[PDB]
Amino acid sequence: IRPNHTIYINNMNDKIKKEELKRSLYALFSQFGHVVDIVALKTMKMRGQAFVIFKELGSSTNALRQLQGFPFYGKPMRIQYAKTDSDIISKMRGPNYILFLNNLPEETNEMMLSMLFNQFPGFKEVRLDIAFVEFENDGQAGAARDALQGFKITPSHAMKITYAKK
Amino acid sequence: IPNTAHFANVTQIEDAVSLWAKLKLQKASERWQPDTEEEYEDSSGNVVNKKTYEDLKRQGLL
Amino acid sequence: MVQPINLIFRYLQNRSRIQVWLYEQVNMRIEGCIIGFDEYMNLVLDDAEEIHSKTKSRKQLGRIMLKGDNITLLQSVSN
Amino acid sequence: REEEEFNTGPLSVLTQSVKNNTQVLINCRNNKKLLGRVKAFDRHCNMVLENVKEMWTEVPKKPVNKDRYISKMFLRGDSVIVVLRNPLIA
Amino acid sequence: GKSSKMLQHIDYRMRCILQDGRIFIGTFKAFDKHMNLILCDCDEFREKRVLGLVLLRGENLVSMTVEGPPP
Amino acid sequence: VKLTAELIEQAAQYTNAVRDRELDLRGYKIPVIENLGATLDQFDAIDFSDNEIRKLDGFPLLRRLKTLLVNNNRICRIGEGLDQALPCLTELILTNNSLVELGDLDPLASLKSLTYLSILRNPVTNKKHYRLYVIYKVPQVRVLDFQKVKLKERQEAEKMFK
Amino acid sequence: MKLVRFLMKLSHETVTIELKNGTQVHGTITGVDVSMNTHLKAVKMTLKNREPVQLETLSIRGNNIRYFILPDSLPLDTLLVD
Amino acid sequence: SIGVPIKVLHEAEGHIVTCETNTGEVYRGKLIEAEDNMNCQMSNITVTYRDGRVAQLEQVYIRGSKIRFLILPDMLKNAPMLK
Amino acid sequence: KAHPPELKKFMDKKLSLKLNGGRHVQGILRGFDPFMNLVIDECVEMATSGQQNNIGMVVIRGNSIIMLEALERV
RNA sequence: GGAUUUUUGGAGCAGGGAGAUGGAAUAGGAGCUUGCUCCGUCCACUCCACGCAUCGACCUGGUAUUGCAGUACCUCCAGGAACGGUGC
C-alpha cells in the first residue's frame, strides 16, 4: 500500500457517538499536523472505523507510525494507509545533494519515482536497478536520504538510498 | 508574458496566455538541453548501459 | 383531472350542505349551503351554523360571507 | 379611480382624520390602543401620526394597566387591527 | 437608489436571527428579491448544531448583523 | 515572532472538521500567547499547535472560545484566571507539554465547562495516581486522555485523598 | 401618497423601531429601500426580558417592523412634499 | 426572473439534502423536483422532524409556503456559485 | 410566472396530506390547481383518538397544506 | 406591485385541582412598625390524572459486527427517565 494523506483507523469502539469520536480523532490528529477532513460513519459497513485526511503526507505518515496500536476509548485502534485518494484532497489538488539509489524495481516509471521523491521539496533532476536522485537543497537531500533508507515501496525488494561520493 | 512582436494585435487575455504556452513549447523544444539530451555510458559495467542520462552518471560516479 | 373551481361550482349548483374548517382553529367550524363563489374563494352561506366540537353546540347566524383566507378544508355532508 | 375610491370608501374615514384634524383610536394586535391625530396615510394603511397616547395592560410575569405618550410616531398597516373614529377632539 | 446595502456585506460572516429565537451564523454568498440567504458553513445557536450550507428562506428572517471578518 | 494583531489578522481562518470556526496559528513559534483581542471572539477553536508558549495565560474574555489546541508546546504552568476569560472552554488539548507536577492542574479545576482534557505524553502523567488525582480535582471532565471516566474511577478518586 | 418615499428621505436620523416580538432597536437610519429594508449603524437592541446589546451595524426587514418612533424635531411637514 | 438561491436550489437537484419546515419537519433525501417556488418533491424520502418521528416514505412533497430552511451539501458552493 | 406545481405524477394516487392545526387526511387526488388546491375523493381524516372518519370528496387549499406524502410507488 | 409559496403578518393570551406544607435576606397592602390575621405573582416535594401516548438524542451493564468511505440517524436486550417537539 502506498502512503497517502488519508490515514484510516479501524478496530475502534463503536458504542460512542459519531460526533464525539470525530472530535476525539481530530484532537488526536491535531498533535501531528493540520487535519483537513475527518470521515467517520456508523453504518453496518463502516462500523467502528474512521479516517483522517491531512494536508501533508508526512504528518499523516507520522500519525500512522506514532499512533499505531494506540488505545482509543478502551479498544486499540489499528492505523493504516488509505486504498484510494480522498475527494477533498483530489478537489484541492486539481551528506551531498546527489543521492545514489540501489536495488530499484525496473517496472517503476519516472512518475512513481517523482511521487516517491515528492515527500522532499523540489529537486533538480532524476536519473534512471540503480538510480541517481539529485536535489537542489542539501538539507532536503539529507532528509530524503534519511527517509528513504529502508522505505516501504514495492515490498518484494528492499530499496537502499545512500549519499553520492566525489 | 514579455512584450515582443509576437504579441501584437492581440487584445484578449486568454488568447495571449494560449499563444504564450505555444511559443514556450516551441522554443523550449527547439533548444539543445544537454541534461536530458545526452548519451553517457558509465564505467559501472563499462561495456553496457549506454542509456544513462547526464544525472545518473554523476550518481554512479559519486 | 377534476378542478377545484369546477367542484365548487358543482357544489353551488347542487346546493348541498358543506362544512368548512377554519385555519389554525380545530374547535369551531362552519356549516351551510354555498350559493355563490368568487376568485378569492369567498363563500356565501345561507342559514349557516357555527359548530363547536368542544362544547357540542350549534349557533345559527344566517347569511354569512366567509373569506377564502380562513377556510382551510371543505367537506360535503349529507345533512 | 384611486382618488374616488379613497374619498368614497373606508379610506375616507382616514381622510376625515387628516383633513378636519380629528383624533382617532387604533387598536393593534399587541393589545395596545393608541389615540392620536392622523397626519399621513397611504394605500397600505401606513399611518404616520403626531401626539399619540398609547394605553395597554401588563402582567408582572394581580396585573395592572399602563399608558404612555409619544410626540410623533409611524405604524405600518399590517399591525393595525381596529381603527375607530370618534368625536374626542372637541 | 444605489441598492448597495446587501452588496457591501457579500462574502462575509453574518449572524441572522430567526422568528422562533434561533441564530444562524454563516457566510452570506448571495441574495434575491425574497431575501433568500445562503449561509455556507453556518452554525446554529439558541448549544451548537453542525449544519453547514444552510439556505434559509426570507420569511423566517427578522434581523441580521455582522459577526466577524471574512475567512 | 510574538503574537500581535497583524499576525492574527494575516492568519488563516476556516471551518474545521467539527463545523467550527478555527484559526490556524501553527508555525509561528510564539513565546507568549497575547494580543488575542483582534479576533473579537469570532473563532470557536484556537489552533496554537507547534509553538513555544510556556504559560497558558494572558488571554482576554472570549465567550465563543470552546476549543484550545496547545499540542507540541512547552506549557508548564496554567493560569488561575482561566475561568474568568473562557467560561465556555470545553476542549483543552495539552498533549506533549512541560507539565511535571500535578499542582499545575489545580488552576484547571476552575473550568466547570471543561469536559475533554488531554494530558498525554507528559511527565505529570507518569506520576503515581495521576489519573485519580485528575478525576478528583476536575469532576466536570468526562473524557481524560481519550478515555471515558467510569463510576469505579470516580469512586476510587473520591475514596483516596478525601 | 407613497410612504416609501417619505421613509427613504429620513436618512441620518436617530430613530427607533419596535418589532412584533417586543424587540426595540434604536439607531441612526442609514439605508432604506423600496421594501423598507432598514439598514442602521451603531444601533442598540433590547429584546423581551433581555439585556440591551450594541451593534456596529444592523439590517431589519420591513415585514418584521411593527412600529416606529421619530424625534419631535423631525420636519414631517417639509418631508411630506413630494 | 430567477434568483441565485433559486438557481442554487435547482442546480442541487439529485443530491442528498434536507428541508426543514416551519413546524420542524425535516424531509431528507434526494431532491428529485425543485421548482422556482421552493417546491421540493423527493423520492425515497425520510421524515426526521423536530418532533423526532423518524420514518421512511416512498415519495414526499413539501411546498415553499411552510418551508423554513434547506440544508444542502457543500459541493456546489465553489463553482459556479462564486460571484 | 404562475407556474403550476408538478402534480402530474401523483395523479390518481393514494396520498396522505397534512393540514395546519395538526390535521391528517388520506385519499386519492383527482386533479391539480395553480393555487395548490387539491381535490381528494373518498378522503379519510384521522381524529385525535386515532379513528378514521370518511368525509368523501374534499378540497384542501394551499394556504394550510404542510406536506403531502405519496403512499403508492409512482 | 395589501387576496393562498416569501414584504403590509392568523396573531394574541394562559399553564389542571387539593393539602393545619415551606421561603420574599434588602421589595405588598389593610387591621395605621415589630408579632399575628387575610387576600389577586414562583420554585421543591407529596396525592389525584409520575398530565397522557409517540419517536429522536442520551446513561449504565451484557452482547454482535474487524468491515476502505464520503453520511438526516444506525446492532440487539433490560432499567432509568435530565432534553426536544407532535395531538388531546
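Using the numbering of Swiss-Prot, the residues shown for chain F are 2-163, in order.
The backbone N, Cα and C atoms fix where each Cβ goes, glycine too.
Among the mutagenesis results in Swiss-Prot, F:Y15 to D has the note: Results in defective spliceosome assembly. The residue drawn here is the original one. The annotation that Swiss-Prot gives for the mutagenesis experiment F:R27 to Q reads: No change in spliceosome assembly. Looking at Swiss-Prot, you'll find the mutagenesis F:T68 to K noted as follows: No change in spliceosome assembly. F:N72 to K appears in Swiss-Prot as a published mutagenesis result, with the remark: No change in spliceosome assembly. Swiss-Prot gives this note for the published mutagenesis F:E92 to V: Results in defective spliceosome assembly. Annotation source Swiss-Prot lists domain 'LRRCT' at F:123-161. What Swiss-Prot says about the mutagenesis result for F:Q148 to R is this: Results in defective spliceosome assembly.
In this structure the alpha carbons, written CA, of F:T68 (mutagenesis position) and F:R27 (mutagenesis position) are 15 Å apart.
Reported as a whole number, the C-alpha separation between F:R27 (mutagenesis position) and F:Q148 (mutagenesis position) equals 27 Å.
DSSP assigns F:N72 (mutagenesis position) to coil, not to a helix or a strand. Rounded to the nearest whole angstrom, the C-alpha distance between F:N72 (mutagenesis position) and F:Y15 (mutagenesis position) is 19.
Counting only same-chain residues at least 6 apart in sequence, those with a Cβ under 8 Å from the Cβ of F:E92 (mutagenesis position) are F:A46, F:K67, F:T68, F:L69, F:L115, F:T116, F:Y117.
Counting only same-chain residues at least 6 apart in sequence, none has a Cβ under 8 Å from the Cβ of F:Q148 (mutagenesis position). In the structure shown, the C-beta of F:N72 has more C-beta neighbours within 10 angstroms than that of any other entry among the mutagenesis positions F:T68, F:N72.
Using a 10 Å Cβ-Cβ cutoff, F:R27 (mutagenesis position) registers 19 neighbours. Counted with DSSP, the domain 'LRRCT' (F:123-161) comes out as 17 helix, 3 strand, 19 coil. For F:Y15 (mutagenesis position), applying a Cβ distance below 8 Å and a minimum sequence separation of six or more within one chain yields F:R22, F:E23, F:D25.
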